[PDB]
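Undergrad: Sharing a structure here in structure tokens format.
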Amino acid sequence: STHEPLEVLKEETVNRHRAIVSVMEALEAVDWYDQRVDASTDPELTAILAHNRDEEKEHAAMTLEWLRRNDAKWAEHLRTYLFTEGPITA
Amino acid sequence: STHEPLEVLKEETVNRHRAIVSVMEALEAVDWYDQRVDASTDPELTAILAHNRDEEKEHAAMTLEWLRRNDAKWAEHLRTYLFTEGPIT
Amino acid sequence: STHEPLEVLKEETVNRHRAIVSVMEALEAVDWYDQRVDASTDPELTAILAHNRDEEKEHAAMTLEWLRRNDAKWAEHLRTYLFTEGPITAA
Amino acid sequence: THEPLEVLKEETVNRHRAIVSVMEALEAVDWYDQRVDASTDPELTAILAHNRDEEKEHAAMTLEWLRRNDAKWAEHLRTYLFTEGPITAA
Amino acid sequence: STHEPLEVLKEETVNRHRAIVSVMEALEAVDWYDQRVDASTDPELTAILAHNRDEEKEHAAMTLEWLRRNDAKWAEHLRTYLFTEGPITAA
Amino acid sequence: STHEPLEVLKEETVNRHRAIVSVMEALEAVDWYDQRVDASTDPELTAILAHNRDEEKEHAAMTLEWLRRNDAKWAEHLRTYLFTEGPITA
Amino acid sequence: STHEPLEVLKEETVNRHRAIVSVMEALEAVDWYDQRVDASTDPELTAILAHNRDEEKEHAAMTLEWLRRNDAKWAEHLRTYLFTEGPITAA
Amino acid sequence: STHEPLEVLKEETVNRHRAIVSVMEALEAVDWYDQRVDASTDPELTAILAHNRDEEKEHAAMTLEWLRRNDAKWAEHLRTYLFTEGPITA
Amino acid sequence: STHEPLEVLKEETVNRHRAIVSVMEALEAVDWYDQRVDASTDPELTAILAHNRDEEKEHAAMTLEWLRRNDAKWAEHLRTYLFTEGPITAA
Amino acid sequence: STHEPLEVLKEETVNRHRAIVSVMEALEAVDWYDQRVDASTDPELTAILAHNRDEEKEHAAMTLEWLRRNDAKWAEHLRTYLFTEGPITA
Ligand SMILES: [Ca+2]
Ligand SMILES: [Ca+2]
């Protein structure tokens, strides 16, 4: 699943790889579930899709907190922008 | 690029879609750049790859803050876990 | 995501399409998470991946019950084979 | 497999073989079902519907195997399958 | 699902498209099921995979017979080569 | 091209893999060539595409005969259904 | 299958598209068949794969001749390099 | 890039593979460039796309001549059909 | 990942590979971000996406400069065409 | 080939899209050609592959100049970094 051979990757790089792809997959799931909630024509199914969608957000947040704790620049950039006021850019 | 016809998706759902796939691509970029930093055998290139990696992290954080401000569940779950000290589970 | 024009598909066919891919999505997550749990060298991360892994199993089970309730043959085949003993073939 | 088999347990690799099989049957059910709706030939429609329902059978068989070889599969399947009332309230 | 717009495709062409991809997908399943039978280290799973494998062959055979009945060249070439003896390339 | 490591696949299994994917590729070619025959607005091109289409059918039939001769249940199931009359679901 | 919408593509451009991808698919088939001919351990199959391989070359040549006849730059460049002697880069 | 392990493929088979996929790439570029020439609304870009397109045709022809010189059946079939007059089904 | 085995590649060829794909991915992001800038209906998001778009151009430009310094024909062709007045098809 | 419907994209954005993908595919060809040049064991093919490789570099440079002329931030960032000396990070 990695793009360079494992033999040349540090342990810490492969562990961050596992978390990042996990966040990606959860993000993708949130997006698709959200679209199916809008498009679904069965309310029972919609309730399931909406419930699962929100748990995927939880999974992404958990794995993202791990990344923050194990990468100096994730912690720096997240602290800069998350739970801030005014223009997100400046 | 969406999985459902745009005609059945709310406008707010499609804007969150644009943010989500933006974070995904930045995350993918961080991961690939990080691997090339480890595998690179040219110091000049490694410096570029490491610099760009760190800005991709910035892009993800910026877009993720937007999601936090425009989706209550993102805001709830991000508030629970982010900047916590202690077991994540 | 449908392979046929939506104009010709019954609603229940498209809703089952949404449910089936949801199960597929979750099953893929279960498998990948499980492999990362084995391969991970950080216990903290492993705890997260194992927790998420088991909730994906929950998502699949929820969506599969919906399929059981909205498809006569899903219900027949799930009734035949699930929660049984002995050879799974011919049972 | 997304990790090298050298670090995966044999039980993990067997569940991988089962999970992928359920996925492929689920995908076949979905595609067959759509072609049944779209087919304009009576004899083809009958074949596709016959195969569709056997793909459900394949998935159910392999899904039972997972139930017997993974405690959490057994737990979550037991919670939700063959129930009445809201699926999101259980 | 098709390469050209459905507007310009004849009806029979789209039906044969549905049959062909069904044969393709069944063949793909036979191959993957067969490889997992060799690699599986669990006898109960191996029995399931082998059972499903052979049913996929039946699905492929059914849909291929439909193709034979609805396409003159499928019927001709399948008549030339199937159930024959001696070098296949010969006939 | 195989899903499992060659270390664990029987020789015969890999040869059937080579035949199966060959039939798949020819079938895909038949399908796409046929769609291009319908859509083409150049008769010279249509004549080539139709000629190639029918030879891809020949390739598939040839490779399928080999599978029939080297796999018992290919032979059984093909014998049941091919060159028959009445409903195929039988 | 078209990178751009058909509404803006001239019909001649889409016809050349159909020929180009046909040649591409045949080239891919030649390559794969040739690799399977080398790796196969069953002579009967090898003979079939080798036969099919060479007919795929014929399909590519046929469709390529059509391109030569319907594109002036295909004709120019195919005339420069095909059936020549000496370094290809210097012809 | 190869569908079989390099250990069982002859040297010359792998070289023809490198030539074939190169022609495939060139053909793909020719097609896409041509489509962008039709859809482009900027004359400067269209001039570039058309110039690059025609050089991709040159690349394909060069590599194709190499195949002709290193594969007897390529030489046979190209000799049969190229630079001819009359129906291409000949 | 690479197409040829890493055992037949020079160390420089693989480093240029690492540079090229970085440019490709940066270019892809510029294109996608720019399309989202046009389609977005939320000004906040539009400002973020437009900001990220322009930083991707820097990533592409930086990595492209590295290629110029590490490949003779990149230096030649980039010297010929970039920062020039007149038609690009004649420089 | 665009990710948003062409109805919501400005005309100039789609023209830059056509240029960008052209540069991307040209870069992709350069990379693959370069790897085949290293791995090829036939000198005559290597000479062809190396020649085509360098013309792909030319195509990318041409299309890249057009982008520089039709996008203010491409012109800014390319001016900053191309044809410089010292560390590219600063
Ligand atoms: Ca997924
Ligand atoms: Ca036009």
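Heads up, residue numbers simply count up from 1 along the chain you see.
Technique stated in the header: X-ray crystallography, 2.6 Å.
Heads up, the Cβ atoms here are built off N, Cα and C, so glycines get one too.
The following feature annotations were taken from Swiss-Prot:
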BINDING   C:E25, C:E28  Ca(2+) binding site
MUTAGEN   C:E25 to A (Swiss-Prot position 31)  Altered oligomeric state in solution (decamers, tetramers and dimers), partial liganding of metal at this site. Increased ferroxidase activity, alone and encapsulated
MUTAGEN   C:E28 to A (Swiss-Prot position 34)  Altered oligomeric state in solution (decamers and dimers), no metal ligand at this site. Increased ferroxidase activity, alone and encapsulated
MUTAGEN   C:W32 to A or G (Swiss-Prot position 38)  Less stable oligomerization, cannot obtain crystals. Increased ferroxidase activity, alone and encapsulated
MUTAGEN   C:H59 to A (Swiss-Prot position 65)  No longer forms decamers in solution, a minor dimeric form is observed, binds 3 Ca(2+), 55% ferroxidase activity
Undergrad: Out of the mutagenesis positions C:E25, C:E28, C:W32, C:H59, which are near chain D, with a C-beta less than 8 A away from one of its C-betas?
TA: C:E28, C:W32
Undergrad: Which mutagenesis positions from the set C:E25, C:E28, C:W32, C:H59 come near ligand 1, judged by a Cβ under 6 Å from any of its atoms?
TA: C:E25, C:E28
Undergrad: Could you tell me the C-alpha distance between C:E25 (mutagenesis position) and C:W32 (mutagenesis position) in angstrom, no decimals?
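TA: Approximately 11 Å lies between the Cα of C:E25 (mutagenesis position) and that of C:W32 (mutagenesis position).
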Undergrad: Could you round the CA separation between C:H59 (mutagenesis position) and C:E28 (mutagenesis position) to a whole angstrom and send it over?
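TA: So the alpha carbons of C:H59 (mutagenesis position) and C:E28 (mutagenesis position) sit roughly 12 Å from each other.
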Undergrad: For the mutagenesis positions C:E25, C:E28, work out the Cβ neighbour count at 10 Å and name the residue with the minimum.
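TA: Output over mutagenesis positions C:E25, C:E28: least Cβ neighbours within 10 Å is C:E28.
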Undergrad: Count the other Cβ atoms sitting within 10 Å of the Cβ of C:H59 (mutagenesis position), across every protein chain shown.
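TA: Excluding its own Cβ, the number within 10 Å is 26.
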Undergrad: Could you tally the C-beta atoms, other than its own, that fall within 10 angstroms of the C-beta of C:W32 (mutagenesis position)?
TA: 23
Undergrad: Which of C:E25, C:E28, C:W32, C:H59 (mutagenesis positions) reach within a Cβ distance of under 8 Å of chain H?
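TA: Cβ contacts with H: none found.
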